[PDB]
Amino acid sequence: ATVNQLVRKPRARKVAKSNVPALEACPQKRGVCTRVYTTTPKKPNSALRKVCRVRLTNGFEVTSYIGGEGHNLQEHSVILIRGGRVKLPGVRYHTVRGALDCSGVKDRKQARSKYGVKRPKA
Amino acid sequence: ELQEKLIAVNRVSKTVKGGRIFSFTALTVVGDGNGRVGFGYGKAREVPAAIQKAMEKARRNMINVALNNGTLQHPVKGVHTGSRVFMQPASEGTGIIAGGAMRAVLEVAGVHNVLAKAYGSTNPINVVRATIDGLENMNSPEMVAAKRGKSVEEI
Amino acid sequence: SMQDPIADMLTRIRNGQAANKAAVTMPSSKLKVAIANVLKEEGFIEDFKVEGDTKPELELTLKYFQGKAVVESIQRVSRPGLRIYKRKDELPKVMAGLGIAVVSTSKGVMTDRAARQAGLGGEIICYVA
Amino acid sequence: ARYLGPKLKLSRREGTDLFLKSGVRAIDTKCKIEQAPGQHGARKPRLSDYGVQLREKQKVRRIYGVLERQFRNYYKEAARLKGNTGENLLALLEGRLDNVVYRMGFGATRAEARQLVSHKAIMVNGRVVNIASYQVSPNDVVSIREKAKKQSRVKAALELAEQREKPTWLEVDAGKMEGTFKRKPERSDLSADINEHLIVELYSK
Amino acid sequence: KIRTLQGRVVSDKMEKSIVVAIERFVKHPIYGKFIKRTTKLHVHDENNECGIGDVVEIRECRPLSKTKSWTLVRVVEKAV
Amino acid sequence: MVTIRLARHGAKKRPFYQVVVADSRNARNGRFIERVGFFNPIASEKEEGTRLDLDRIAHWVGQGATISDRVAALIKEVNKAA
RNA sequence: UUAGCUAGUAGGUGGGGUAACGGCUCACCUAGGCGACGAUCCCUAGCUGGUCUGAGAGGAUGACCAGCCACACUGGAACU
RNA sequence: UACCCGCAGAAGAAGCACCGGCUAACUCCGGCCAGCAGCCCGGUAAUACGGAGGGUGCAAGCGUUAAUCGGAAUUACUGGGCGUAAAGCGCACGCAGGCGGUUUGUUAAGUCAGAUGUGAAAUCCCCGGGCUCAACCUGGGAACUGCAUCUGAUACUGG
């Protein structure tokens, strides 16, 4: 652009839109499980992904993934969600295992801190 | 006793009636370490043969670079098809601040201190071609001094 | 229309050098003659002469060394659309000192190192490497 | 904040003796030095550029027993100082108190030298200094305290150091159990099999 | 010897006062181009001496009204 | 009034006072007019811990500035030592 | 994807008022003033030295520390 | 209290993440399910799932998430483009605006030079000092790339 064209209208920095807008610049958000169900992946993959819908404390209603093998999550369960999408279109948040309603994945021995599993004492 | 360096090995393929025919291309660079550097590019149906062809083509087709105490004479710009390259002389002790292909070229060429940056496409072949074109177009104070028909008091 | 005759002189020099022209001719001017003087005393052109009285015609004799162009690069820095003025402590050096930068200081048109030794800044006319 | 596990594992991984043992034997008689540790030690895979840079940095760190935060701060200060960054880094590494005590001859290994320093058994200019990372300046005098001169550890270390090479920048008297730090070592005085430029490129990427 | 300004009169409809436009040449802080900038000032013009277009020399004084804080010194060029 | 006093800078348990000329209404470490010296109360006697300019101090006292008790003792000791 | 805004409004004379200049206020007169260099309107926001990042130019930011401002349940007002 | 001295005994003190490529680190065992995933595995010998052994990286911490800049020359002033990849208004006239051939004189507005005032302290950076070292504290300096004023220069832009 001509220097005069920039003087009259400067460069407009491209604005980046968040990928986790329901957190509102917070690392975690608390919400209640509205509906717990399963979903089928997309194309290449084939499974039954454990997912849940949760109304957050700021009013946002989002679908959140439940990682790990096995979960005891029912309706009205108040869980803690964090960012991190599932590549399962639509799901953009993860449920923190070991956070105030979601028990840790039982029988974990490796990467326990990622699933809220206490260290097995000898 | 020149140093030889393999920069990139890439597997290309041509399709025929029966199926795909996979061959390998290797891009290398050689240099004596005091101002001579040349790159070679060989395609072959196998990796060691491709590297051998690249080394033979690189041992020939070598250019001369006018170094200045192990660094560039002046900031130079090298350009090939998609890659635009900027190199700048640094002081003693900085090292080679450059990408992979640029690091290989400037290291086998004999350059010890340089601040470099690769713009556009970072394609290894075009990056080394731009680096070579920028280094061979770099002139020394004696060259400009003799080309101006005046002494070298600018040095 | 013709709104930058100095850039036109630089372009004529560049195109005559790329076409292996022996000499280039152009309408003359005081600033053109000063820049041609700076180019000749630095060794980028062989000679220059101004012919004509009512319509002076400036003729620069281009220079070659090995059948190659003596002027590798010549760029207009300060231009009508964007004027570039520099102080003496920030005068530019072309080719890390191997090239020249024609600067128009209050004591006439001179090179960047001459303006530095004279303790002067001014308008950066062009870069000649 | 310390490495307490196996010592020869580090030298086997680095493919080079790191002087992690005193020297009553050859390392070849205590371990397979030419073989990397673990079940897959017989294999040797082609190292990348990042692999070589990381391995050289780890070799230097394990030689001097410095963790990553302190080594990063060492590189920061070396890049801050004037001159070549690599020799500045190696000089900063050699200036440590436990390193000098080991080089002085009062420690069979840098681990027992660090134990001598930390246990308040080493003096600097008559002042008991128990910091292993204490930067020793030229003309400093390093000595064993009166209470620790009776230990056989220092005697065995003195003997083991007499069977070693003598550093040019250390004037040590084994009788008085004291030494003087004359000057910082130049690049030509340290080991020649340490590529400082690899560490500089690793930390400047 | 007193610090002053200079501009052209763009309005004299008011009584005992004029509006002087001080044009200045400023380099753009980003793109380096020298752009024109206009500073319009309500100037006190007693005797109603200045017409539209006069290049006048003004100086700053105490507030004389809600918007007037500059006063006239002399007229340099007179609307022709 | 204008007063000449100390502003307690430094670390915890290791104070370092800056002799400042300040309007007595401001905070201790707040807005001051001019710094006219310092005072290190835990100096090792090997170095200097009292470098307060007496010229500007006397100039300000001549203008009605008040001297705090600690600064008065410091001026007395600086005059005695020098 | 806000283009027209403004009646104490702009200026002048005089009275008053303030510690002080001043439409600060009042009477009268003149008919102006702001605006495409963004007036008006709408949304957001304490400002700065500085902090983070960056080779730099810049981008983001304004917790602690220091300067300035504003507020003191909400709205208004004066007294000393 | 800092600091110092004595006692006893290895005695009271190592975890977290990762190991397909990017990216340092590999084997065994249990079926597109369970599951992993920052971007490109699992349909019955999976270095990618889960467990074990081994190893790698950090270490009183280690990871994940959220947020800013960098890489991103990916808003390109430094430092990008528009025939076919996104991009030349369908074409023209034309006000504001931007720019403007050549010579002389004059001015000194832009520009340049010098000086003065200011640019709070802290912070940043440099040389030292004190805390056993460091963090931290601190002396001095540099810097604060800015603004105003005054005196000159006249090549270029402007009047």
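Residue numbering for chain B follows Swiss-Prot, covering 10-164 in order.
According to its header, the structure was obtained by electron microscopy, 2.7 Å.
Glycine is no exception: its Cβ is also placed from the backbone N, Cα and C atoms.
Per Swiss-Prot, the features are:
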{"type": "DOMAIN", "residues": "B:11-74", "note": "domain 'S5 DRBM'"}
{"type": "VARIANT", "residues": "B:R20 to L", "note": "In strain: SPCR9; spectinomycin resistant. Not a ram mutation"}
{"type": "VARIANT", "residues": "B:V21 to E", "note": "In strain: SPCR7; spectinomycin resistant. Not a ram mutation"}
{"type": "VARIANT", "residues": "B:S22 to P", "note": "In strain: SPCR13 and SPCR15; spectinomycin resistant. Not a ram mutation"}
{"type": "VARIANT", "residues": "B:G104 to R", "note": "In strain: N-660; suppresses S12 streptomycin dependence"}
{"type": "VARIANT", "residues": "B:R112 to S", "note": "In strain: NEA-319; neamycin resistant"}
{"type": "VARIANT", "residues": "B:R112 to G", "note": "In strain: NEA-314; neamycin resistant"}
{"type": "VARIANT", "residues": "B:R112 to L", "note": "In strain: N-421 and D-1023; suppresses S12 streptomycin-dependence"}
{"type": "VARIANT", "residues": "B:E151 to S", "note": "In strain: B"}
Helix, strand or coil at B:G104 (variant position) [DSSP, three-state]: coil
Spatial neighbours of B:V21 (variant position) that are distant in sequence (at least 6 apart) but have CB under 8 A: B:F31, B:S32, B:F33, B:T34, B:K52
Fewest-neighbour residue among variant positions, criterion Cβ within 10 Å, set B:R20, B:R112: B:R20
Structural state census, the domain 'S5 DRBM' (B:11-74) (DSSP three-state): 13 helix, 36 strand, 15 coil
Subset of variant positions B:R20, B:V21, B:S22, B:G104, B:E151 within reach of chain D (CB-CB under 8 A): B:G104
CB within-chain contacts under 8 A for B:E151 (variant position), separation at least 6: B:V161
Residue pair B:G104 (variant position), B:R20 (variant position) - Cα distance, angstrom, rounded: 32
Protein Cβ atoms within 10 Å of B:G104 (variant position), excluding its own: 22
Listed in sequence order, residues with CB under 8 A of B:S22 (variant position) and six or more positions away: B:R29, B:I30, B:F31, B:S32
Between B:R112 (variant position) and B:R20 (variant position), the C-alpha gap once rounded to whole angstrom: 23
